[PDB]
Structure formats: structure tokens, C-alpha cells
Amino acid sequence: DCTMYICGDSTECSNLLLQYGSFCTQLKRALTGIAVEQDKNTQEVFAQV
Amino acid sequence: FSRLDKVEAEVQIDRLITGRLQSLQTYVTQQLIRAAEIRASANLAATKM
Amino acid sequence: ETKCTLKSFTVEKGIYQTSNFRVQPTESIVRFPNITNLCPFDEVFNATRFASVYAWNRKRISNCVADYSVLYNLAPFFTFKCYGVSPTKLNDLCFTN
């Protein structure tokens, strides 16, 4: 999670995190590309039938 | 936040919100690497299968 | 919200992602030990006999309610500079000693 790891249970810290660009919305996409592939390495080995 | 004024509390939280913001990208980068040989072993596994 | 996060008006069929889910609080509780006194600030600050520099006197202050307002209001101050704390944020923290 973007804000919970860096600025956990704080309000002002979550306000400053928006000024740092769109950095961590790449983290969510980057960590989802890994997430989907792990469902392809399993459907392409065992499910060849 | 409960010890220093808002004028210069942003100097220190800047040094902390950048340390964690880079302590977290490193985890992603080491995760892209680790998903490259598993993808290179689910291709050998999908070959011996 | 899904339309508003993909930057589009027609989203395709599938599971998407959205913002998080944080349960907001209900009320607020503040608890302070017990003490109801006045700290002896009016004694050391207004003493008629200060020490020499080489034989300075160190004083304890314990078990009292500390209010710095009656202190910082002194206009004839020429300096009030603080390192670890800010001068105006000394009215909500409890110090060990």
C-alpha cells in the first residue's frame, strides 16, 4: 500500500505524499504485472490438457 | 509533527518520506529480477511437460 | 469511480482496482496521570540571587503541572531559541525529567 507503509495512521503525511508526483501508482501497476504472471506460469504448465 | 513548527517540520519529513520511497522501489526492482528466471523455468518446465 | 480512475467512459469487463478501505474512528480519548499542582517556575526564574558561572546550581522539578504561557509572555526577553522542540509546542507533551 502506498500511503499505509510510508505515512501510516497519519493525516498530514498523506497530504504531502500527493506532492511527490505519480510515483507509487506505478508500484501498484508494477506489482500487478507480477501478480497476473503468476497465474500464467501455472496455467501454462499443468493445464496443457 | 507534535514537536516542531510547520515551517521547518517539512525539512525532516522530506528526508524520511524519500528514504522510504526509495527503500520500497528497491524491493520492486529485486522482484522484477526474481520473476525473470521463474519465467525462464516455467518455460523449461512447460517444455519437459 | 472505476470510470473515474481509468480515464475513460467505457470500461471493459473484468475485475479492477480502486482506492483502499479505511475504517474511520468514532471519538477521541485523552488521558493524563493525576497531578494538579503548579510547577515552581516562579521560584528559580525570579530568585534574587543567581549563581556564579563556575559553580552553577542545578534544580529538580517533579510532580507538577507545567505551564510555559506565564513564561513566554515576558516581553523583555532577548532570546528564546529551542533545539529539539519548538517554543510554542511545549504545552502538550509530558517530560520524563
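Residues displayed in chain C correspond, in order, to Swiss-Prot positions 298-394.
Structure determined by electron microscopy, 3.6 Å.
The backbone N, Cα and C atoms fix where each Cβ goes, and this holds for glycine too.
Within its own chain, C:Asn331 (mutagenesis position) has no residue 6 or more apart in sequence whose C-beta sits under 8 angstroms from its own. The secondary structure of C:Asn331 (mutagenesis position), as reduced to three states from DSSP, is coil rather than helix or strand. Swiss-Prot documents C:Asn331 to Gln as a published mutagenesis change and attaches the note Reduced viral infectivity.
Quoted from Swiss-Prot, the note on the mutagenesis of C:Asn343 to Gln is: Reduced viral infectivity. DSSP classifies C:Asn343 (mutagenesis position) as coil under the three-state reduction.
The note that Swiss-Prot attaches to the natural variant C:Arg346 to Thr is: In strain: Omicron/BQ.1.1, Omicron/XBB.1.5, Omicron/EG.5.1. When other Cβ atoms within 10 Å of the Cβ of C:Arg346 (variant position) are tallied across all protein chains shown, the result is 5.
Counting every protein chain shown, the Cβ of C:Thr376 (variant position) has 4 other Cβ atoms within 10 Å. Quoted from Swiss-Prot, the note on natural variant C:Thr376 to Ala is: In strain: Omicron/BA.2, Omicron/BA.2.12.1, Omicron/BA.4, Omicron/BA.5, Omicron/BQ.1.1, Omicron/XBB.1.5, Omicron/EG.5.1.
Reduced to three states, the DSSP call for C:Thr376 (variant position) is coil.
Cα to Cα, C:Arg346 (variant position) and C:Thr376 (variant position) are separated by 21 Å.
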